[PDB]
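One structure below.
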Amino acid sequence: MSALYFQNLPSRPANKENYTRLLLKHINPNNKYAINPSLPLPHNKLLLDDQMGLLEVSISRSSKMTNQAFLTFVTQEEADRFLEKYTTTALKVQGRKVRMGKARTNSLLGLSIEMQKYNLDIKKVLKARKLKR
Amino acid sequence: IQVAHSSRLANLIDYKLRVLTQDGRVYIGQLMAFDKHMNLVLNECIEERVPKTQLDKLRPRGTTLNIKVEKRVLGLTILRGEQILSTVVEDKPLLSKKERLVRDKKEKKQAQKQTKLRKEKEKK
RNA sequence: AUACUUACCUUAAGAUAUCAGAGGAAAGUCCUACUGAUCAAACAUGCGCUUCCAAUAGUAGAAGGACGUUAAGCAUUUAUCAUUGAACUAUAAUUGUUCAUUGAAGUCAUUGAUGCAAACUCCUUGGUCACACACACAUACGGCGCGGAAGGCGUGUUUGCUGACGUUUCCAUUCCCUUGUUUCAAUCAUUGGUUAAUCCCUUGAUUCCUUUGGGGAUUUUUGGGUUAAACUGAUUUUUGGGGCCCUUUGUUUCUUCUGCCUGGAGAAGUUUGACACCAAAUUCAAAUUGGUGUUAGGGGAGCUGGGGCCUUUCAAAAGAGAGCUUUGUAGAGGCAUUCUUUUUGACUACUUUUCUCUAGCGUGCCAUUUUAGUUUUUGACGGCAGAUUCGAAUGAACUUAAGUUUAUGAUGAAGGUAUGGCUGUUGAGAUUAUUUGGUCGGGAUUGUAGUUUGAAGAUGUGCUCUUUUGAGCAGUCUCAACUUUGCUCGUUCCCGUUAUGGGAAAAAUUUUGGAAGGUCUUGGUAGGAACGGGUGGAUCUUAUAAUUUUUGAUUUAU
RNA sequence: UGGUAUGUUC
């Protein structure tokens, strides 16, 4: 439910479906999704994207935050175990090493998993309307 | 690769084709010319075929099939139209459509100059 | 080069978008710088369109190759046929086995071929762009930096396949900088904007002299002018500094000539021309004739094609209009009419039986008024608890101060506040009881009664048609158009009056079309139009479904 | 009214 935060990713893949699959290949090569193109990816709204804990990726195109992305996992522990896989050796997507750390704010889908473990949505949408001001 | 919906075989000069023949063999090369009988001329076309030993891996049942393909290299061949069965497009041309336009205007200029010269030379 | 000699040739036709409508030379033909609709091509031009565009914060990676190595990798599998003799096993003409002899062919390979898999090395390709080292997101993710590649779709203009060639007694007709780049500073020059010295015009305030008025000075006031001492921005000359680039490898690759690494430079030139290179033979070179190429990249001024947005002006739509009534006109549709018999088809009422919510009144069903209860709404609001905060203005407390807590707390915003919510008021939905209404019979079967249709008769006016109960037109009904009339409403103005009517028109508003101007952008800048033919090439039709390409002998078959 | 080709002469 804790989402990891990634800086220093490549910002030229463009399409989100293509970006997620290419990233996910560099995460776990010979994954189920990465080696069969033209499979639909699961959309899991408030189906694991990948086994060994990976539940969604979430990127944006917003010009403030290009290279950063957020992977959210099943539980709090897999978030810490993923850092363990690196074992102080930096993962690299394309030619750039990805610094990574747990986020300052948990993911929204992670909050949905923990809360099920809609008023929250009311609060978030009112936050969005306040930020539209 | 995306190909224009109204692109006939006259548009696809210098694209890289994928010609299929009756005996199960694929010819891959830059398209140079064609004819009424549909017999092509291919610049760097490389023949490929599936051997009879590799072939039973194609039959319907790992995830991905791996077919070792016997390829021969031949160069500037003319095919015969009777054997051709269907053609598919593999790769775009080297030059861009704008850059192809620039080259064509240049070549028209140079050719007109040369025939103007040949005329005025035969007069004197 | 000429000329001469021979030798070989001197041809498939036809066409140039389609459909419809108007015109010209009853059927068709031809044509229309005619007109609609469709199609196709080119060129501009757009879409919040779709996909793709490589570490330097680093020694990478992506796509495609190798006709590359390890490599005799590891695992399987292949290397003739006939004749004759000899031994040989044997159920056996001697089928099996071995040795030699004659003849016949015979891709090389066995370090091969085939199956499997892995490591390594190397080639080509690319925006290795700009701003960033960022806490995002459920309607899942500002797709809201500039370009480039490729498609999808839309609009506009031109064309009706397209190109050379000739004629015109057609139109056309430009310049400038630059060739490492970028940046900072010193300095020179130019130009604008304000202030300050001589001030002037115009004019707000003051002050002084004089006659209501005028004038002087200050603010050099408001803006302009004289002038340029100060500041600020844009362009330029010279010198220095920093960064990046030079594989630009024939050291900028537009050409020649001069030339270069303590440097990026100098001269001349730019299309009926010049330059580079190739080939020959005269018996080195030069000479000529014949060929293949090159003549570029960036920026600017004019001139011009296109889009978006804004202004003005003009025309048509929307409202002197709309509806309703009255009279006339004319167009279009539909058919007349009445009764009786018969009871063909249909409907309604009553009788018997059967079944159905309860056979019936009520209950039950339906409509819904919010009168009442209940329920619900990311409904809305206000307040509270976490500190309700914030325009941090001010007081006080903890505190050096800062920061925090609280008060002035409605004087104004922030839904309230929370990433658990509570409480109150009000709007909507649903249900019931009601304010109240409507409903309690239907379906099957059965005969009778009534109306209307199938049929007959008497009728009902005249004509056309006709065997007729008869169909169309004068006849009658319904609907729209024109003309007159008062009533009702209405966008704008005026009047009678602000009950309402009368009159006028968009002159106020919008959308559509056009002209002009402004702004921003995007493209072009040396050919273009018209005419023409024993002109080239594309597309189309017909010869042509008869052995050489497209009107079937490659689904391995019985 | 032509084309290509050939070889000779100058």
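Chain A is numbered as in Swiss-Prot, which gives 1-46, 55-125, 133-148 for the residues shown.
Header entry for method reads electron microscopy, 3.2 Å.
Every residue gets a Cβ built from N, Cα and C, even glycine.
Straight from Swiss-Prot, the features:
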type	residues	note
MUTAGEN	A:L4 to I	Sensitive in DMS protection of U1 snRNA; when associated with 6-I-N-7
MUTAGEN	A:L63 to I	Sensitive in DMS protection of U1 snRNA; when associated with 65-D--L-67
Could you give the Cα-Cα distance between A:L63 (mutagenesis position) and A:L4 (mutagenesis position), in whole Å?
11
Taking DSSP as the reference, which of helix, strand or coil describes A:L4 (mutagenesis position)?
strand
Close in space, distant in sequence - A:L4 (mutagenesis position), Cβ under 8 Å, 6 or more apart:
A:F78, A:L79, A:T80, A:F81, A:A87, A:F90, A:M108, A:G109, A:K110, A:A111
